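*Asks:* Submitted below is the structure of interest, expressed as structure tokens.
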Amino acid sequence: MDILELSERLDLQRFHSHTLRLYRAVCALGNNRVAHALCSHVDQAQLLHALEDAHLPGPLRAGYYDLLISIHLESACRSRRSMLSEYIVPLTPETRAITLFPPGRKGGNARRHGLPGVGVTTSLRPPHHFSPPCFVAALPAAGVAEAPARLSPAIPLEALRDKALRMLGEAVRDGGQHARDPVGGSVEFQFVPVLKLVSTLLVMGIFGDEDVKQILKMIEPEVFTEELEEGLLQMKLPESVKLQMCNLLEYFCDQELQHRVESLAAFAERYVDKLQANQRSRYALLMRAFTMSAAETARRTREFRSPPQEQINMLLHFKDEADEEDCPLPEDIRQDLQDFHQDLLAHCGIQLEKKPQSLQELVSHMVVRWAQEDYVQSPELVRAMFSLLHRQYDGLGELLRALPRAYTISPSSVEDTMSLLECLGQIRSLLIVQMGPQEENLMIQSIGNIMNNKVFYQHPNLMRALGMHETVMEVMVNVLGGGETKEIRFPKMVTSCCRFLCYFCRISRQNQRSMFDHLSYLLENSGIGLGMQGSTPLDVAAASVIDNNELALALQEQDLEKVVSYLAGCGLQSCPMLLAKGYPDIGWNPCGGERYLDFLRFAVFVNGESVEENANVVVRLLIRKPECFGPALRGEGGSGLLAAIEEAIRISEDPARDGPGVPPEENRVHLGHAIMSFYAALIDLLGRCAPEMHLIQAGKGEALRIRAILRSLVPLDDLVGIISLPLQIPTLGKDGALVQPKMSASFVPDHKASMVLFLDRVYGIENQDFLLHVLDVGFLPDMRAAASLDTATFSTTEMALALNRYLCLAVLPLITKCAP
Amino acid sequence: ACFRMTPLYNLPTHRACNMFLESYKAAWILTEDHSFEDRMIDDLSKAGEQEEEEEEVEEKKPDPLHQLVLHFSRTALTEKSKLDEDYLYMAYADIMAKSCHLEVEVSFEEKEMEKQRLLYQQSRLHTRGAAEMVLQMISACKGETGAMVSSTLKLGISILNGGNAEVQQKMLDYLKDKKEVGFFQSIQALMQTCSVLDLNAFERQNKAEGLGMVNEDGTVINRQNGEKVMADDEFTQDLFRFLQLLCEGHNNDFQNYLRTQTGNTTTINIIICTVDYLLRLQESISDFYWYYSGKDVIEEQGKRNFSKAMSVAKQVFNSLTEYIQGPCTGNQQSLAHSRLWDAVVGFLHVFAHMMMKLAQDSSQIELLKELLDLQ
Amino acid sequence: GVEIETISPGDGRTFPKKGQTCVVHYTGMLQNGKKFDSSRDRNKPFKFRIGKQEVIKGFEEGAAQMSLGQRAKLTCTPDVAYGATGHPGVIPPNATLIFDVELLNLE
Amino acid sequence: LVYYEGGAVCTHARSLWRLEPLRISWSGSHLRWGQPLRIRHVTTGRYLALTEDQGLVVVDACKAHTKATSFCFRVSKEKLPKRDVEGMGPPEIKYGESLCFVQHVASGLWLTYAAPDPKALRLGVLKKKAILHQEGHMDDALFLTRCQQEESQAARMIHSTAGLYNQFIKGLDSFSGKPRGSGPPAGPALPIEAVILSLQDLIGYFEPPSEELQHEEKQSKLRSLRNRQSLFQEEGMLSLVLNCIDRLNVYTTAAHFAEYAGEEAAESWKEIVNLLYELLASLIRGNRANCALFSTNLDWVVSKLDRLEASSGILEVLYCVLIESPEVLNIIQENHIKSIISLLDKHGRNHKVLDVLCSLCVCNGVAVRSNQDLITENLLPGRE
């Protein structure tokens, strides 16, 4: 039956309009795989004819217009829209041609305001991706989670924009007649779908310069002159279309904001050339200033011995005219900047007749007229109206809040910048979709493209301005939230993004400092993160405070309290991850304990010097929690520190106890080695938080108290025994087969390194008796073991290299310090 | 490094433009002053060309400012667990707050003119429901400190300046008929969450200042980044200023309301809770003084810390004075049986040793006179 | 594999061999009689490189027999079509495809 | 058993105690210290008592003989009943002030939290069991707080409704089997009229406020509606109402219900099953916590989507679950998609089914591609 009969058959109309709502539902939020499938049921011909079909009912007409936007335009529009808030302006010759005002002769301060959305914009927005929807093409060889991401179905946008422009003009002319049969059955059903299409195309930038000129003519034919016929702002429209009107004006106000930012970037390009030329010339005249001056030249060379950040501040520090002495710029340059500030405020309408004569005054008058005409009942319309009104009055404010997201880049890196922005758009588009394996591989390959992208290192300030770290952490919150209790699903993306965050912190101090504000946020989410191996979220937390003294000082006390309480639970409960694979049950988790201890080590150790404020806080918590030290050092029913080592070596040597007994999996946990390494991590923490020599010599009360308490905890004999432990040296046998023991299941010098550093920082060497008493049993076998392994074959093995780094980090600096 | 580092003319053009932009905005955009709040509120507050009909009903549909206030009251009254930050509300609360105050033997005549113009500025708002809007947003914030409640308190102060009697009457009537407990639950929560002076934070700040952090692309000299001591001092001062403005003018009806609420099913005694905060402040002042007791001279950062801590204590004392003046016998009995005396003793002990400590040096006269007017 | 019935034959002399693109302006339909895809709705000819297995096997082997300006009705079994996996969301599993192909031009 | 608990646990109806004095006349007189008065729990219909085997428990209403149940308030703990007044009385005890100590009238014991704590409370949230101690510690002073009238009314109707439907369940399972055939019913007559009136009263009690209301007072009724739903589900009534449908769904038709219950109940079978879904829908509507309970038994409604007694009722319950709980969509599988699509082919072109399908795709503005592919795979290519 003819679809126009649904205007009377209201039983079918509700169902079919809801069917079109399901068609939008199955293709909403970038499901372009299904959006390609919808091109079979509703192809391009039906949609285009349904646009111009003037006798279609209300809900059906808006259903097909929204369906067309959802299918062909939503995915591209949303991704572009998310990039409208960023202005990465390259320095190009046509970028230079961008001016705040069009050429004119109306006045020196400011000519007539230019047409919004008309001209050239050089801000980098990635091009849209479209694919022609074809169903007879062969099925891809690659399946799900390996095939490239599907692109949006194609549609001729050059013809579509002409159709939208023509029908919008038709609707304007038809509305002027005030006919009793508006298209679609009502004024709202006549104007809302087409204004939605116009707004979506405007956001995507499909419309050309003349197309924008036409749209401005239909909005207001007299205000937007270039040098019934009534505009869309004088039609007494319902509230529903007023919202789309606000969206239209919002786009133009974004164009004005982008135009101001681009003009500022072009002015930066013009001004830096003269600034650097003048400063360079003054450099030469300062070199010859010694011919007519004396030692007072520090007042002139302070600029050259100061880094450029405050140099430009001193150069530009002449606005109020009471500070011209520190500015060496000649008055022609100062006049140039003061002139550009004058038409900058004129372009913002700060200062310097019913005709609005401009977009800002037109929008302001239009909004206040709408508000005073009738009591607006739509809260969304009210919020949109006042958002536009506030943006017209606070012209400087929107520029002020837009500058932190602005950035200027060299033209030689645009090809990598667009690829980076495309990857960023992929990550942003994945924030609104549930976890999926195909969705999992998309950011992993995008992140790998970010790593391989050189701009990620060349311009980390731009990386922070775009703020990818917030998006990545939000992805972490999403994946950790899903399955927050039973199991953290999809670990492959978890380690990839946490690797990215760790790689992000090490780029620069400011990036690390910015990431540091999410420490508590990360720490709460790290409670269930112990079920993950590799690049754990705790590693991101640890790398957030690495080698940064100021951040270590500013790190809060309850963050360490929470970490120690988690370590307490590690020391009193078994690992659910270990029990999952079938590891035999013991009362504590050494691997999780070591993971917590490594962050504790980074919390109190900075550049070789312990942080006393962090140190006394963390150690006090260890003192208050006696169980954190492990099965040994417990006190009540406890065993010696040395005593737990022989049983740990027994577990490592004898199988079916070191693991499940069913590396073989390349990350197989060795229970004996883990127990044998937890003690090393704990003791290394205790050694690295020890009070410094100058504090002990100064005799601070808490410094001596902490050292005496720590010395009381660990007896000196247990140290000598662990240091005196023989090494499983790789010997040669069975026809030159180098029998190298498993490095994750044998006595490695890593455990002894914490022993020697512990004694050196805490106990120290006082007399010769104690020195030789530890030397003969503990470092003497090590030195002969290294001498025995020093040959053309064994020296390349890991154990000999481990001894090589050993002697020179633990024994030899101790011997050198204790030489006399 | 400074003497052997890269001169300005050798910087890349794009990098050189990058910090030029942030320098230009910091030196020419922040410094630029544009006064548009008064004319924008005037435009929103003027009823334009619809009263000319003079309809029989006289339904008096809201002018744009009243519609805006109603919209914010609606989103404030939405049943929502967390009050999300609204940049639109933040900018409009700020614009409304900056459009009211507008601020040598000046006479009592033109001073009265300035007063009766200030009440005109406040009348432009409080007759349009902004007074009830502020109360609603304080209750809706649920005691979560933030930049949105700070702008809410700033608006309440700006619409309450000089102790506007009708504004206090409207606020009291709105709390009396709504009978919402959440307004005082949130007020108590915000006041408890207010911070005091911290010795540990001071020592860490002093060490950080000793290190002198610098950037890579250039260098910042003596960076004045966010202080971790008395960060919310401005918010605490605003909160107590708002409380003082509520009872200013000896509004004994509202003074009894703060002490106890007849309408509410549960009573929160703000007066004693204010004393509790004064106690937490007096311990902070005593301990921070004890750190300077050994030291012979007080340095500049410690002087700044005292300047703001004493400014907060001044505001707290002004608020406590405003609770009992009139006199309010209920508040007088409450402070008589409260823990106020220990705070008074602690300040007296701090004061006695403090003035003599600042008396042997002439570089602390500015701080000392702030203690003189505080006591 | 495929059954071809001529509809409006053209010259019958020149055939699309390996090396040149095949430009067809076709019209696809399911066996039940419900049209699922065409190219006249898009108003753009479908140009596909021959021999690269980018199109389905039935279409690829069918397209060789028609000549320039020849319109024929094909019939592709599911074996030479998408088969059991079908086309996700468009074509149901194990469906026979009929294509009103019209090889309008080459290159 | 009685416990001391904290947090938002006791804001519900389980923590309401009724102060019922011994005097039949002037029972609402102002409380004066040292008088005998009973303590009753409203939602369970039980009185505090001193039992020999378990100390302090709640005893049924038929075994409260004022000896072990009555308690006396005292201003302090100093060792000291008074004659009743035929009038309003002297106002002594206040709300939130004037701390009172409760001592048993007969045994002289004092309420006190149990100091020992097991391993469950060692790591979990503390729940100090109340043991009626001989003397008590220093801080056993109890504070008395007012509770609002509507929730007190709701508390009473929880016990009334619970007893009414528990009797109805106890009637249905009695003749769950044993087909009647041509004989008489199994046992007592079903309280059909009481159930029907109670159902309709609760449906209007949980009826959402109209859209025509003022937008401020509207959300005040929203807050009241959420509060009512929260207390009702927390008191187990939401768990209780599901069992009613479970018992009644085992019979295919009215005649099949008659063969096991009777012809008198067969006429009202369709009415009661229609109203039960409505009560469930009103109970779970707008509450994400209550709707979250269907994430574990989501297949329960899906299996009953083809039941002819109430198709729209179960569809509305499904809609309420999906529109409110985002997590249910993640639990949705291919079986449920095919079931919902089969509704279109069996119950006609119902647009509400398409509404359910639209709710299956996106929730809270977040796409679910695990469900969108299923919908477009099982529905679109058929073209039927």
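Since chain A takes its numbers from Swiss-Prot, the residues it shows come out as 1648-1874, 1922-2046, 2088-2397, 2410-2567.
Header says: electron microscopy, 3.4 Å.
Backbone N, Cα and C define each Cβ position, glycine as well.
OK, Swiss-Prot features for this one:
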- A:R2163 to C: Decreases threshold for channel activation by K(+), caffeine and 4-chloro-m-cresol. Decreases inhibition by Mg(2+) (MUTAGEN)
- A:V2168 to M: Decreases threshold for channel activation by K(+), caffeine and 4-chloro-m-cresol. Decreases inhibition by Mg(2+) (MUTAGEN)
- A:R2458 to H: Decreases threshold for channel activation by K(+), caffeine and 4-chloro-m-cresol. Decreases inhibition by Mg(2+) (MUTAGEN)
- A:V2461 to G: Impairs interaction with FKBP1A (MUTAGEN)
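Describe the structural context of these features.
*Replies:* Within the same chain, residues at least six positions away from A:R2163 (mutagenesis position) with a Cβ under 8 Å of its Cβ are A:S1726, A:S1729, A:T2206. Under the three-state DSSP scheme, A:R2163 (mutagenesis position) falls in the helix class.
A:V2168 (mutagenesis position) falls within a strand when secondary structure is assigned with DSSP.
In the three-state DSSP assignment, the secondary structure recorded for A:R2458 (mutagenesis position) is helix.
A 10 Å cutoff on Cβ-Cβ distances gives A:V2461 (mutagenesis position) a total of 20 other Cβ atoms nearby, all chains included.
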*Asks:* With a 10 Å radius around each C-beta, find which of these mutagenesis positions (A:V2168, A:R2458) has the fewest other C-beta atoms nearby.
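*Replies:* Each of the mutagenesis positions A:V2168, A:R2458 was scored; lowest Cβ tally within 10 Å is A:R2458.
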*Asks:* Write out which of the listed mutagenesis positions, namely A:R2163, A:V2168, A:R2458, A:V2461, lie with a C-beta under 8 A from a C-beta of chain D, sequence order kept, or 'none'.
*Replies:* A:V2168
*Asks:* Give me the CA-CA distance between A:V2168 (mutagenesis position) and A:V2461 (mutagenesis position), in Å, as a whole number.
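*Replies:* Roughly 53 Å, rounded to the nearest whole number.
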